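Asker: Below is the structure I would like to discuss, written out as structure tokens.
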Amino acid sequence: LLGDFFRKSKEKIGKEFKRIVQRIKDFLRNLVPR
Ligand code: NA
């Protein structure tokens, strides 16, 4: 129960990291004029 709460807190940090990095990648790629 409590262990799962702490684990999910760690997992959420990981998910947010991934989402932010993906957003940055997409943004940078979208900057290149066509
Ligand atoms: Na963008």
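Following Swiss-Prot, chain A residues are numbered 134-167, in order.
Method on record in the header is X-ray crystallography, 0.9 Å.
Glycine too: its Cβ is placed from the backbone N, Cα and C atoms.
As listed in Swiss-Prot for this protein:
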type    : residues  : note
MUTAGEN : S142 to V : Slightly increased MIC against E.coli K12 (MIC=25 compared to MIC=5)
MUTAGEN : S142 to A : Slightly increased MIC against E.coli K12 (MIC=15 compared to MIC=5)
MUTAGEN : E149 to A : Disrupts oligomerization. Loss of antimicrobial activity
MUTAGEN : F150 to A : Loss of antimicrobial activity against M.luteus
MUTAGEN : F150 to S : Loss of antimicrobial activity against M.luteus
MUTAGEN : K151 to H : Reduced antimicrobial activity against M.luteus
MUTAGEN : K151 to R : No impact on antimicrobial activity against M.luteus
MUTAGEN : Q155 to A : No impact on antimicrobial activity against M.luteus
MUTAGEN : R156 to A : Impacts oligomerization. Loss of antimicrobial activity
Asker: How big is the Cα-to-Cα gap, in Å, between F150 (mutagenesis position) and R156 (mutagenesis position)?
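Answerer: About 10 Å separate the Cα atoms of these two residues.
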Asker: Would you mind reading off the Cα separation of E149 (mutagenesis position) from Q155 (mutagenesis position), to the nearest angstrom?
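Answerer: Computed Cα spacing between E149 (mutagenesis position) and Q155 (mutagenesis position) is 10 Å.
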Asker: In Å, rounded, how far does the Cα of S142 (mutagenesis position) sit from the Cα of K151 (mutagenesis position)?
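Answerer: Roughly 15 Å, rounded to the nearest whole number.
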Asker: Hey, what's the Cβ neighbour count for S142 (mutagenesis position) at 10 Å?
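Answerer: Taking all protein chains shown, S142 (mutagenesis position) has 9 Cβ neighbours within 10 Å.
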Asker: Below 8 Å Cβ to Cβ and six or more residues apart, same chain only. Which residues does that give for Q155 (mutagenesis position)?
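Answerer: Looking at Cβ-Cβ distances below 8 Å from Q155 (mutagenesis position), excluding near sequence neighbours, one finds none.
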